[PDB]
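A.B. asks: First the structure, then my questions, so here it is.
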Amino acid sequence: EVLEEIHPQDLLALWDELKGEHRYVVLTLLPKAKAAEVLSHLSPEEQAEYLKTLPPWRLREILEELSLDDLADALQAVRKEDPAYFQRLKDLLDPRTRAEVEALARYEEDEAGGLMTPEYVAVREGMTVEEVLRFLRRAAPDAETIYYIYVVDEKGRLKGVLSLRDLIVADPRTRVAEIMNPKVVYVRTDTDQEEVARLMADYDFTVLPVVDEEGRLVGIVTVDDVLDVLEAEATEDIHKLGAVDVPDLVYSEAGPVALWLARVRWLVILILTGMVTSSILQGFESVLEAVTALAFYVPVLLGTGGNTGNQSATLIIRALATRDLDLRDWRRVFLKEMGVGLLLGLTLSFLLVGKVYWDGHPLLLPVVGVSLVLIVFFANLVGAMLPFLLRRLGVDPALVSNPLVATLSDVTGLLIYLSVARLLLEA
Amino acid sequence: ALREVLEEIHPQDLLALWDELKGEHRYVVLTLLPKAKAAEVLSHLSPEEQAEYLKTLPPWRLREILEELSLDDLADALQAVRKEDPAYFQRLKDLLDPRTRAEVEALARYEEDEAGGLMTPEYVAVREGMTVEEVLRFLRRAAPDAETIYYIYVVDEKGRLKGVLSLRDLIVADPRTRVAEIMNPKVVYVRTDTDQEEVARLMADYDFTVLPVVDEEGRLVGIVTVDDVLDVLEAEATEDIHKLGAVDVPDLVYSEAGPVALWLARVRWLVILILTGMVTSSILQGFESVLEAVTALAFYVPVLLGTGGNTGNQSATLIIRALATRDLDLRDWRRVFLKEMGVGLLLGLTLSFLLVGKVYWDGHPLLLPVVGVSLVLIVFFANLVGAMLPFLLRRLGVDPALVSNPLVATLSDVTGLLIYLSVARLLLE
Ligand SMILES: [Mg+2]
Ligand SMILES: [Mg+2]
Ligand SMILES: [Mg+2]
Ligand SMILES: [Mg+2]
Ligand SMILES: [Mg+2]
Ligand SMILES: [Mg+2]
Ligand SMILES: [Mg+2]
Ligand SMILES: [Mg+2]
Ligand SMILES: [Mg+2]
Ligand SMILES: [Mg+2]
Ligand SMILES: [Mg+2]
Ligand SMILES: [Mg+2]
Ligand SMILES: [Mg+2]
């Protein structure tokens, strides 16, 4: 009936609203291949969960009908968690497969090796269209994709790439060398997870040839896997903006005690800094005593500082991740972003000055005013160079979180504001 | 030597060197490049740059380029001119051949960020009254003018959709077997009015490299590729990011946007926020009768306000993302309200013990509860605020990525004070 009608995705989507037991049985019941595709797009936590529960026959079932790059991710899940059971889990496989998966684990999850599958179709050099097809057909059953064929040499090293679209349009008796493409865009096995995703997206590829530390083709990567990178890349970037520093943190799958350990770290760095603010206020207590109104404006003043700093740091952290801007550009961003703050100040001061005034304090109006078009100015430039600097230091500009740029706009905002008051008090 | 040492060079190599090329060099290269490469270069540029070169480049190279360009891509570069110069748009569809300009008229009509927007009519389609032999025979004669022959879609006498074939299959199958034998009626499709982002959700789930597009009747009018849905994924996300930092412009390309442009982008939410924060000025002066008695009090206002503002930024992000990743149900808010409730108290305490430490050491033992106790009540509240704000903002029908960090702080001031200056109105009397 429907045991062949339902798609894995159907069961995936409703997984979010399915009882664990029911979910469990649907792993024993489905076809081998469908049972494997489901346990394939589950959270690494649930994966290692069902690999423990499911029976030893349905276990070896999944482990076989599962892709090799996918299998590694799943075993690596168990490895991290229950390591004892990991080695046992890895016992169910056969010699050739285990020694295949084993080689994948030794690659960094975040690099090419940790993203590639060995099931790629690669022919030797001097065959023909018609031969390559007969090969493809014979190799197809176990390949990940036969849509791109890689031409290696007698030492295993990439020498060309072949489109199945090409073989299909070509006289079968034409030698592939004269239709394959020699400039094989590729990545190494250390190549970064994100470094791949760019290439994939850049050249419009759907498959990418990973060569080993020695140019020998050793696996391929598929875009559908890069999609998952991308999303997890951006998810990390966003998480790094709001100042949470767990790259692999899923909200629903994480408790209080764990949410504590994740957020508390940056709130203790930032408040140590934000303390400099109290001290800074005390230093200017003569000026805070004389004219009382000065403090009445610290919030709206200091805060419109951090908002400005956010926007520009935000606007720049991404141009860097999006490769829209490079480190060689700072000295130009400065100019542009500098005449942008000045303008952003003029605008926002003309607005606050009106409040200061209507507030009933027409005397410290220039103080407040001139203090904005000096805060909005530097707040800007700061957020607009903190990432640029972290790059030149070899650091993740995403660490230039919005909170960090805000806490740092306080230490500065006061120093600007108060220091400009104490100067105006002299007159 | 211009069409030689350069003849080889990849349009991508050329693209990477783009920002490093003058507004005059990018022109002569754009006018010299083999017609094919030139259009691949124009192809990925920004609507603003394209529409520049589709005007300044000579009428001939204009013709060449215009034509040797993917259909869905042509449609874009067209619309990119419709906005800037509605005039040139239709004097430029004159460089087109009645057939090419046909699919285009029908393509622009669709919304840029809808399914129909990113789709192309260069899909291969067939009838069930066929056999593997003929589909292959048919592919061969239809391939050079298609986007992809790896996926074949079968239609009926009227044009509706009926199933999908993977070329992989048409190569492991026997040439004599029927076509409706190996196809799939379980064919997942997408409406023409479907959302740019929702499309990229499917194609990401189903590990699809292609997706069909129907109208309100189930016909087949085009397809969408994952190469184009890849860029989308970036956009939607990299726009979500701008929407965190109170920048609110669609496809903002900083590298190409000048002062006025950026000014136009950032000013709107700066204003909104400043005269939202002004509420703290009047909050301060409706409380100067309390502030006057204790000097040592305002010394801490920043450390107290700009902490909960960070706290609110954290809870906010996680939830906002946990929403856009489809991770959190709109009906998980009661579960988050209860969850975060304890973390913000557990965060509050660990943080107070630190501030109280300084408040004391600082030289103001006068009374730490007035400060330390306020801190807990702010870190508690602000947290629960940045959490439920993206929640509420959804049920109303609004992009929860609008609960931008700046907004969360600005809003956490107007609340931070009220809490603090009340624990100093009570703890004082
Ligand atoms: Mg990384
Ligand atoms: Mg891996
Ligand atoms: Mg692309
Ligand atoms: Mg293309
Ligand atoms: Mg894969
Ligand atoms: Mg990053
Ligand atoms: Mg949208
Ligand atoms: Mg489009
Ligand atoms: Mg996927
Ligand atoms: Mg798969
Ligand atoms: Mg396309
Ligand atoms: Mg969005
Ligand atoms: Mg603040």
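What you see of chain B is 20-448, where the numbers are those given in Swiss-Prot.
Cβ coordinates are placed from backbone N, Cα and C, and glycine is handled just like the others.
Copied straight from Swiss-Prot:
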BINDING   B:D95, B:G136  Mg(2+) 3 binding site
BINDING   B:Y170, B:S185, B:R187, B:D188, B:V207  ATP binding site
BINDING   B:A223, B:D226, B:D250  Mg(2+) 5 binding site
BINDING   B:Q304, B:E307, B:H383  Mn(2+) 2 binding site
MUTAGEN   B:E59 to A  Still possesses a slight channel activity
MUTAGEN   B:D250 to A  Abolishes the Mg(2+)-dependent suppression of the Mg(2+) influx; when associated with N-226
MUTAGEN   B:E311 to A  Does not affect Mg(2+) transport, but increases permeability for Mn(2+) and Ca(2+)
MUTAGEN   B:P321 to A  Abolishes Mg(2+)-transport activity
MUTAGEN   B:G325 to A  Loss of channel activity
MUTAGEN   B:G328 to A  Loss of channel activity
MUTAGEN   B:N424 to A  Does not affect activity. Increases Ni(2+) sensitivity
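Please situate the listed features within the shown structure.
C.D. replies: For B:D95 (Mg(2+) 3 binding site), the Cβ neighbour count at a 10 Å cut-off comes to 22, with all displayed protein chains included.
Taking Cβ-Cβ distances under 8 Å and a sequence gap of 6 or more within the same chain, the neighbours of B:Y170 (ATP binding site) are B:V143, B:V183, B:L184, B:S185, B:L186, B:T228, B:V229, B:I242.
In the three-state DSSP scheme, B:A223 (Mg(2+) 5 binding site) is classed as helix.
Sequence-distant contacts (6 or more apart, same chain, Cβ under 8 Å) of B:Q304 (Mn(2+) 2 binding site) do not exist in this structure. Secondary structure at B:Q304 (Mn(2+) 2 binding site), as computed by DSSP, is helix.
Taken residue by residue with DSSP, B:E59 (mutagenesis position) is part of a helix.
All protein chains shown were included, and the count of other CB atoms within 10 Å of the CB of B:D250 (mutagenesis position) stands at 14.
Sequence-distant contacts of B:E311 (mutagenesis position), defined by Cβ-Cβ distance under 8 angstroms and a gap of at least six in the same chain, do not exist.
According to its DSSP assignment, B:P321 (mutagenesis position) is helical.
For B:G325 (mutagenesis position), the same-chain residues that are 6 or more apart in sequence and have a Cβ closer than 8 Å to its Cβ are B:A428.
Around B:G328 (mutagenesis position), the same-chain residues six or more apart in sequence whose CB sits under 8 Å from its CB are B:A401, B:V427, B:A428, B:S431, B:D432, B:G435, listed in sequence order.
Reduced to three states, the DSSP call for B:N424 (mutagenesis position) is helix.
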A.B. asks: Let me make sure I understand the span of the ATP site: among B:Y170, B:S185, B:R187, B:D188, B:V207, what is the greatest distance between any two Cα atoms, in Å?
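C.D. replies: Answer in Å: the longest Cα-Cα distance is 18.
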A.B. asks: Report, as a single number, how many Cβ atoms besides its own are within 10 Å of the Cβ of B:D188 (ATP binding site).
C.D. replies: 17
A.B. asks: Return the member of B:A223, B:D250, B:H383 nearest to B:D95 (Mg(2+) 3 binding site) in space, with distance defined Cα to Cα and candidates limited to these recorded positions.
C.D. replies: B:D250
A.B. asks: Same chain only, sequence gap of 6 or more: which residues have a CB within under 8 Å of the CB of B:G136 (Mg(2+) 3 binding site)?
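C.D. replies: Once residues fewer than 6 apart are set aside, B:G136 (Mg(2+) 3 binding site) is near B:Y129, B:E130, B:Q215.
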A.B. asks: Roughly how many Å lie between the Cα atoms of B:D226 (Mg(2+) 5 binding site) and B:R187 (ATP binding site), rounded to a whole value?
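C.D. replies: Answer for this pair: 15 Å between alpha carbons.
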A.B. asks: For B:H383 (Mn(2+) 2 binding site), what is the secondary structure by DSSP, using just helix, strand and coil?
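C.D. replies: The three-state answer is coil.
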A.B. asks: Mind telling me which of the recorded positions B:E59, B:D226, B:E307 has the densest Cβ neighbourhood, counting other Cβ atoms within 10 Å?
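C.D. replies: The residue with the most neighbouring Cβ atoms within 10 Å is B:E59.
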